[PDB]
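Participant: Below is a structure I'd like to ask you about.
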Amino acid sequence: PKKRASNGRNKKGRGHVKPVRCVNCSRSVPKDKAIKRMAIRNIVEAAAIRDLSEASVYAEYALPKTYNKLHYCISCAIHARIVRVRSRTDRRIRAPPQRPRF
Amino acid sequence: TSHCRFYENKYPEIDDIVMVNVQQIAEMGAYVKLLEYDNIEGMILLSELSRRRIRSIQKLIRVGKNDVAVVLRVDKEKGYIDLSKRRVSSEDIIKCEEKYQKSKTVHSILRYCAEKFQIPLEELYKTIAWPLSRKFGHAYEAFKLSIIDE
Amino acid sequence: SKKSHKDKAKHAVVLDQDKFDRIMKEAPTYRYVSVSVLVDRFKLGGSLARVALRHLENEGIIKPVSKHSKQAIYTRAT
Amino acid sequence: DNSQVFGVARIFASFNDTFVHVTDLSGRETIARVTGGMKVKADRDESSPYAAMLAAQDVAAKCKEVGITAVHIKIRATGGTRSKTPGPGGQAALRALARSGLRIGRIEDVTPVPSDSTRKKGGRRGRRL
Amino acid sequence: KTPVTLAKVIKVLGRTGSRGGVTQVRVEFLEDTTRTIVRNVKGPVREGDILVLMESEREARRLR
Amino acid sequence: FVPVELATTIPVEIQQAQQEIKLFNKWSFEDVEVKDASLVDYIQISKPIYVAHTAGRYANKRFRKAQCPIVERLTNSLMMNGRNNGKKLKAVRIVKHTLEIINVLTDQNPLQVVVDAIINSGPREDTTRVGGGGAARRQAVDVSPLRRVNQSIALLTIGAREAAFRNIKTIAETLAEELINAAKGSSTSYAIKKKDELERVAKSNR
RNA sequence: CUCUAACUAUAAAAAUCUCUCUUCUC
Ligand SMILES: [Mg+2]
Ligand SMILES: [Mg+2]
Ligand SMILES: [Mg+2]
Ligand SMILES: [Mg+2]
Ligand SMILES: [Zn+2]
């Protein structure tokens, strides 16, 4: 039967969506069922900030923040653990997962 | 009285191709004596061993026999032979075997002479072998020229 | 099974004059002497090695340390 | 200036065989190419942080020899069509570059991101591992 | 080259590995105690112990 | 000195000047040092004893095992391949005469020899089986000081036994020569040999 | 009745399977 009302797409009234490739397995999935992540992280790990800091001209360097958008097929999203299979009435909740860092 | 390796020095050098005889696979790889060399045990790690991942490593070892080898690093302080099996060219293996047949066949006549005259094989090697391997690059071609040209 | 040992007599069971001379020469200059040490010097079978050990301790050539059986401790005179 | 001759690191760290290739400020002239694959055997770890770290130490040594003491480090992932993500080695490579005496300067990311080009390899259902 | 570095463990970061018998720990170098690094040590440990490190720069990762 | 008269006259050398607690009444525990500060506080030269046999509360908890007098630990680890398990008195006599032999050759009051050989024999870089199913391989790791001393002593005693097997030499002598070749950098000792082998494997699988 | 911040990286191969299903009213 209907596992979801939205079919899991989030298309619902758009005719057709262009496909965007999965970042890991190169699956072609519609941009909506193309489970998304904004991986904002430092160009240098938080582990080695000290060594880069002490050996740096331009005191207190900005240390840029690398940006990229990650597109998974849902199969990767299950396996690469970005998403987890949830219980029935827990499929309702769509909010961010309880603010990882606060 | 088997001793006195064919080559110049009393420890093998670095980054060269040799051939060992295999004796044991206990925990990490093969500690193997050398019949290309004197008597010294050298290590190969199972990572430096198998080109293809294998179920039973023994099918690629065949304990007791002779196998291709490469010495990369040599502990020239107390004696250790960093050696591998997979670190040899596909063609140069035959060069290794042919080198070994030359050296072994040279060893046989020197052993015969030593067991006849009861001079230690090292002395007969010292007087005769390496001057030949120096003048002509090998004792086998030295013997080949000696049979025809004295 | 097979003759894998290839071990010779490796020692002497009966002391000759030459080996008597040898042990009497090396009675000094040896810091530690045991039945196994006397075996190490390819001179004695081992059964008579104890005989020799008792033989050396008659004019105080070697003083003993501990007199336990199955292993003896001997150190050269000073 | 403080008599520092600026170099350019231009790190390339794919999922395999990280690259550390110091070049002059002009970028046109090359210095001390040694990569990850040169410093490890197993070929399992062409991109390993340890392979990258020896490669970076060697390039730093050659920079000492030639005389380049300050380096402009450039991180360049595979980018374009293939996964656009940094490799597992370039980070240890830059850590080694900073550690080995060299004075760092102006880290930047130059990985080429296309504007919808070149439908990439794998088919539609993609790598079916 | 004998870079044997003595690093005191100050905080053990649980136990890791598929085996479950190796522990990630925070070792700080005895000289210049302002630098800390996480590395894997195998065998029982507790804080205040001082490990030996042949190298100094292999930062650790969770072992799988 | 200090002659004390008793109806049961304990021997003179056992009554005379023993405010000097000594391992076997011969080898002075004082002025014995550990060169490598890494492994200190895991060898118990701090508490002298009069015999290498004291069965206490040593395994019930996590780290009471590390508080054993190191000579106790060597004795205890010597009774392996124990078809003769138990017979610890045999181990005590064996280690006593090993100490005597160490005192004879290269006098060097034997407790310092024991400590030095134990320090050398422990590997400081080992491996762990990481390769999961696909590419079976080992990966490098450091060794905890407790386990470092543990392996040092295990390799020392096992090398002594291997030297003993089907050999004229008494186990006392094999253990003494193992200690001698381990105190210095002598690669001839089996224990230091396997120490270097494990360290080499770790270096090969960094 | 007042708040907008960081974080990691796994997919070796695993095919097959035969019985026999037997009751509820004070
Ligand atoms: Mg269904
Ligand atoms: Mg969805
Ligand atoms: Mg195809
Ligand atoms: Mg799958
Ligand atoms: Zn995918």
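So for chain B, numbering is Swiss-Prot's, and the shown residues are 3-152, in order.
From the backbone N, Cα and C atoms, a Cβ is placed for every residue, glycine too.
Annotation source Swiss-Prot lists domain 'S1 motif' at B:17-88. Quoted from Swiss-Prot, the note attached to the mutagenesis of B:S52 to A states: Inhibits derepression of GCN4 expression in amino acid, purine, and glucose-starved cells. Here the residue is the original one, but Swiss-Prot notes a mutagenesis experiment at this spot, B:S52 to D: Weakly impairs derepression of GCN4 expression in amino acid-starved cells. Among the mutagenesis results in Swiss-Prot, B:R64 to A has the note: Alters the binding mode to the eIF2B complex; when associated with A-87. The residue drawn here is the original one. In Swiss-Prot, the entry for mutagenesis B:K87 to A states: Alters the binding mode to the eIF2B complex; when associated with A-64. The structure shown retains the original residue.
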Participant: In the domain 'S1 motif' (B:17-88), how many residues does DSSP call helix, how many strand, and how many coil?
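Facilitator: Per-class counts: 7 helix, 30 strand, 35 coil.
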Participant: Using a 10 Å cut-off, grab the number of neighbouring Cβ atoms around the Cβ of B:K87 (mutagenesis position), all chains included.
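Facilitator: Other Cβ atoms found within 10 Å: 23.
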Participant: Given the mutagenesis positions B:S52, B:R64, which one has the fewest other C-beta atoms within 10 angstroms of its C-beta?
Facilitator: B:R64
Participant: In Å, rounded, how far does the Cα of B:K87 (mutagenesis position) sit from the Cα of B:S52 (mutagenesis position)?
Facilitator: 8
Participant: List the Cα distance (Å, whole number) between B:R64 (mutagenesis position) and B:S52 (mutagenesis position).
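Facilitator: Rounded to a whole number, the Cα-Cα distance is 13 Å.
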